[PDB]
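Novice: One structure follows; several queries about it will come next.
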Amino acid sequence: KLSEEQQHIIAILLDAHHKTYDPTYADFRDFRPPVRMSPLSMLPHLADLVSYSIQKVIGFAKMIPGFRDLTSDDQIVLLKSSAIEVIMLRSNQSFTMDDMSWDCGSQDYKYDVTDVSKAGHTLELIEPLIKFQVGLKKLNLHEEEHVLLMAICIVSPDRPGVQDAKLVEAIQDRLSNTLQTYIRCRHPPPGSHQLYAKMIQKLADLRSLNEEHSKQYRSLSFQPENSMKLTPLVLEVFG
Amino acid sequence: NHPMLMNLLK
Ligand SMILES: C=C1[C@H](O)CC(=C/C=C2\CCC[C@]3(C)[C@@H]([C@H](C)CCCC(=O)c4ccc(O)cc4)CC[C@@H]23)C[C@H]1O
């Protein structure tokens, strides 16, 4: 059965996500304006959206049950390494198969392959990023599953620099078991079929997306003019 | 070594 502690965990994660994810996208007006015309034209706007999305991910992270028992150093390690992955995951909510784009409520705030390309990132990242978004959209997760996946991604014990791995594992296991059990009791077939394993596979796809993101981040960063257009939080978190 | 991330995590 799904236990009251597990039902509690889901409750917390749903509310945590509701408080950190605004489906109206009202704050996007604070970002430097988008420019689609112009090389690296989209960079200030998307750097700002990523920066924001980093803060919101931290807000979600803090509210994950057991995350607060970790050492600050370990909180930091886990956020640093997962941030881009959770941003990719949470972005599925605005991603639409209708036209393969992230639709954030208005054409100024709707982003596509060419827009990401105008942010300095190549198809090496973008082609497999979009694949990832289609494959995840196809899962048609319950919101409950969505929030658990993001949390399990954040609390991973194998991230490099992790001190108290045993404790990190104990937190993630609690979330993993919560997710397995939820799918069995709440997810009707055939949607539930191999759904856990398919979700876990997505965590592996994200590692590879993360690896590629890092290489391209490092390349773009070597030039200091690009780095100038990023935010301080983005420089601190991405390196 | 992460002043801002630390502040937002606190
Ligand atoms: C609120 C949300 C999510 O948090 C974020 C959303 C979309 C995220 C997207 C869709 C559009 C493109 C996004 C932002 C990806 C970009 C590759 C990020 C590009 C900007 C960027 O991070 C960068 C640029 C230059 C540089 O030297 C270092 C970094 C990373 C994740 C991609 C929409 C919306 O659903």
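Going by Swiss-Prot, the residues shown for chain B are 641-650, listed in order.
Heads up, the Cβ atoms here are built off N, Cα and C, so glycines get one too.
Copying in the features that Swiss-Prot gives for the protein in this structure:
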MUTAGEN   B:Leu645 to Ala  Impairs interaction with ESR2; when associated with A-604; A-607 and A-648
MUTAGEN   B:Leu648 to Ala  Impairs interaction with ESR2; when associated with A-604; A-607 and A-645
Novice: Relative to the Cβ position of B:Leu648 (mutagenesis position), how many further Cβ atoms are located within 10 Å?
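Specialist: The answer is 19 other Cβ atoms.
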Novice: For B:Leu645 (mutagenesis position), what is the tally of other C-beta atoms lying within 10 angstroms of its C-beta?
Specialist: 21
